[PDB]
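S.K.: Please see the structure below; I have some questions.
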Amino acid sequence: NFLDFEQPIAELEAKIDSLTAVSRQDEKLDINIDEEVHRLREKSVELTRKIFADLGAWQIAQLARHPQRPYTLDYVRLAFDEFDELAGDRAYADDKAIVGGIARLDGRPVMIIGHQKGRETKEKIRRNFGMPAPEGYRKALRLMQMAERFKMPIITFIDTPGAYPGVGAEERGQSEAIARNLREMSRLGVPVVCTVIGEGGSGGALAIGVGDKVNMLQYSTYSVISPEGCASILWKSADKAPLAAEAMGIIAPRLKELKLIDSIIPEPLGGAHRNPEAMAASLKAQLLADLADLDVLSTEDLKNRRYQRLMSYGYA
Amino acid sequence: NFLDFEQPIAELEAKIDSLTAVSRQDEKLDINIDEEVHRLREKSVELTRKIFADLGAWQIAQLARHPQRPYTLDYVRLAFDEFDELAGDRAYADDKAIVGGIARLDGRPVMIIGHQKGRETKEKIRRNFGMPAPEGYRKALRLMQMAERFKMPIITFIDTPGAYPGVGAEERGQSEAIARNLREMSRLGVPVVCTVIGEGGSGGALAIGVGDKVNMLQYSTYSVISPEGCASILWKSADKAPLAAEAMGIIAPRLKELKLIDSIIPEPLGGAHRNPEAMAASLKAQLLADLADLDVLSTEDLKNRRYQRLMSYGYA
Amino acid sequence: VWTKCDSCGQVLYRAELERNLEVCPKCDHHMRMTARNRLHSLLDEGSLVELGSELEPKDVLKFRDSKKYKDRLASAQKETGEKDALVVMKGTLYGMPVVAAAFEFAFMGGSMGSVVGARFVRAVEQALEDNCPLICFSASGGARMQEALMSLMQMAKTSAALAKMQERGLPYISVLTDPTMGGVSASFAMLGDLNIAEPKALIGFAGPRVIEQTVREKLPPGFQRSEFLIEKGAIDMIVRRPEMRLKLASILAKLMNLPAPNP
Amino acid sequence: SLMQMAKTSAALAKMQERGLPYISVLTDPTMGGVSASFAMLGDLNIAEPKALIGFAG
Ligand SMILES: CC(=O)SCCNC(=O)CCNC(=O)[C@H](O)C(C)(C)COP(=O)(O)OP(=O)(O)OC[C@H]1O[C@@H](n2cnc3c(N)ncnc32)[C@H](O)[C@@H]1OP(=O)(O)O
Ligand SMILES: [Zn+2]
């Protein structure tokens, strides 16, 4: 299900699939069909290149919510091996919105914490559409403490609308869970590398995003509040979301020049949905580079650098 | 409401009240009535002395459950000043069964954690009859960690039937709460003084009773399981509780000779319920004595002594 | 040589069941496994070294409820062949030195007594002096009632040993078998870094009967089972017994930064 | 604004490891990122009566 503005791209892909089926059906007209496929393949590449030349903030925000996109589990599958998933915060329940575990990154063992929106509607309602209850942030804190105990680096994926604003979730100290996560994550004695694949924000994303290195995909957003909410409160309307997205500056290049994130990971043409394998490979290379240049620093120097990075946020 | 075997004492007290009323009625016979009151007071004292000469294990257990007895709040009121009560584990709820706070012990600030059964039936059902949910042991751990942060000694009162065996309490990790309390309490860098006023055991009492100095009142019980349960499992009956109580050895002098507790605090004649003020004064003196010889030790030496004491439990 | 699975009422061939690690090949029901056999299956071949074999029950309380406690100890020792419930056996796991412990549920219900805590502390000390993971397979009905507080205080002692291990930074994986209730679930069984649990294992603090007596209602379906706990967060993961060895080896290799074990 | 939560929490961690107390008083209203950054992070969380405290409106 492509977005509204990607309909031409969808039509070309649909035509290619139809032609492939027709070619498999017959044998005496293979040459012409193959020639048309090659011509249409070149057309699709150029069309995707020209459309994406100038994308507004709202276009990027819509892309970050594309209902076909690699989530935390997909990245784990395509870039990590020997993944053992740990479930449970030990107090109330295990939140399916956050998936955590320990796996190997090119032999090196790492701890993986990130949100999981879910692919279909069943998983989407099972995982609360990637919105974690406080028992999810408590599980994340438990896993981070475990990783810091066994001298283990931590890798975090940030893809969630935000914290769940439910009655049950609010009774169990959502604010306390987020605050404890933020406080404890600045003292970890192991490097933390956080990426913002997909959509993140509202403060329920920063709860696992206080890291030594902050990365963001080219077409990913990271805001204090969803554009819809900002429009509703300030513009007094919900349809003026694109203006709010443009004004806030939720796009990766806008944040980079503010010294808020460390690097941007380029995505395959047409977004990370076209070639998830390439996106996973690029993310893995960036993670390896960040760990390579993070291990040189000592634990005390690493913590001091992290603290100084935090104190440099804002213009004051 | 005195126990079954203390009926003569109740009758004597009623007679004393009647004599007081009669004295208030008239004026020309006050001297003789006062003399009779004094004689009956001496009679009551001697009768209490002779009755308590030989009390069995079941008698002691019944005394420890007297429905008129100073609880944690009473001891705090009669031996501590400036008591500020802290409520909440920050996660699920604040358990009324455990009352915690920070107060002053002869000027010195201390942290107080203990169970509160409640006086009447309303408070008994509000406080779950002194049986704490896991959110009570989590509050206890939070308070103990706070006290250890601000170089503060910890005082614990152990008066509870045991952990609440409810469905809700079992779903929220009762075992995990108790285990975490036991593990964290052996590393505290501040002296911990634990007393076993009233009834404690089942492991939900040891969750706040791993201390440098363990004290117990003369008429208090401390067992791995209530005598009723031991009788039900082993004797195959519930009415044979006294035999189980005698066999287990749940009485303070019996436990002392096993090198399981450090000292026994003698109680006022007729139990701690007759004269709670004297009991509170004796407990305060014992606490001050225990703290006096614990402050000399360094933090590392205090922790080493605590660890070695734990490893000496049992014959193996 | 023809046993039966009670859960499904089959006629499983005994050797077939034994070579599958006491798991019914039909309904995958995890039945009783002796501590020594479990440790032999877990650890490598020819590297087993039992620890704390010099510790024996030494009843001092002279307990007598309906049978002499010494008679109970002798009967359990004759039936099971082990001095007390817990059995410690140092060994190697895929070339990785490790210390493992296993409960023996046939010894007075796997209750925790003084010798159990002493042997657990011996295992912890051995792991500490030679830095290596600790693995525990908890199968206990609670704390030994015939030892009174001398069993209750074993919770604090084992917890303190685990605290020392955590300070040193060593892993400690607690495998929760069926059943693990009472003072073992509340002291060191649920105190591990990863609380792995076997399928359909009765885990909790208080038994179902006392809970029913207090509530006087119907317990939720599948109460206190492993599958019910993992949804409540008390269990980190569920691992089948035939897959336990490799899963534990991989987990401990990842935690200790060792190379992955060869399958 | 969002990154200020991490900054304040890190400062509070620094003062906590020293042993200095930090009492947080919650007044009507204490919502949003303040409730999730340092308002709900003090050693004592004191709230005035009938104060609106939470994370989401
Ligand atoms: C307070 C404590 O910590 S001890 C209290 C007893 N335990 C509990 O309350 C928790 C669980 N309660 C139980 O009854 C069981 O452990 C359950 C629920 C797991 C049931 O498991 P079952 O298959 O029924 O095992 P069962 O209880 O029969 O145990 C087998 C044997 O161990 C004995 N046993 C088990 N735990 C203990 C113990 N703590 N002390 C003494 N004996 C014990 C039983 O008496 C029984 O002996 P028997 O068969 O010769 O009569
Ligand atoms: Zn079967």
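All residue numbers given for chain C refer to Swiss-Prot; the residues shown span 23-285 in order.
When the header is checked for method, it gives electron microscopy, 3.2 Å.
Every residue gets a Cβ built from N, Cα and C, even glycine.
Swiss-Prot lists these features:
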| type | residues | note |
| --- | --- | --- |
| BINDING | C:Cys27, C:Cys30, C:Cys46, C:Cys49 | Zn(2+) binding site |
| MUTAGEN | C:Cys27 to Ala | Vmax decreases 9-fold |
| MUTAGEN | C:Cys30 to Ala | Vmax decreases 140-fold. Loss of nucleic acid-binding |
| MUTAGEN | C:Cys46 to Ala | Vmax decreases 11-fold |
| MUTAGEN | C:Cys49 to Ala | Vmax decreases 8-fold |
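Looking at the shown structure, can you explain where the listed features end up?
M.R.: Mapped onto three states, the DSSP output places C:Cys46 (mutagenesis position) in coil. For C:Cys46 (mutagenesis position), the same-chain residues lying six or more positions away in sequence with a CB closer than 8 A to its CB are C:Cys27, C:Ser29, C:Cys30, C:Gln32, C:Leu34, C:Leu39, C:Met53.
In the three-state DSSP assignment, the secondary structure recorded for C:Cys27 (mutagenesis position) is coil.
Within 10 Å of the C-beta of C:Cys49 (mutagenesis position) we count 12 further C-beta atoms, all protein chains included.
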S.K.: Please determine which of the mutagenesis positions listed here (C:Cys27, C:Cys30) has the lowest count of neighbouring CB atoms within 10 Å.
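M.R.: Among the mutagenesis positions C:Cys27, C:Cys30, the lowest count of other Cβ atoms within 10 Å belongs to C:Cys30.
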S.K.: Please list, in sequence order, every residue of the chain apart from C:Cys27, C:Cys30, C:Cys46, C:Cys49 whose Cβ lies within 8 Å of the Cβ centroid of the Zn(2+) site.
M.R.: C:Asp28, C:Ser29, C:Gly31, C:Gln32, C:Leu34, C:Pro47, C:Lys48, C:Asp50, C:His51
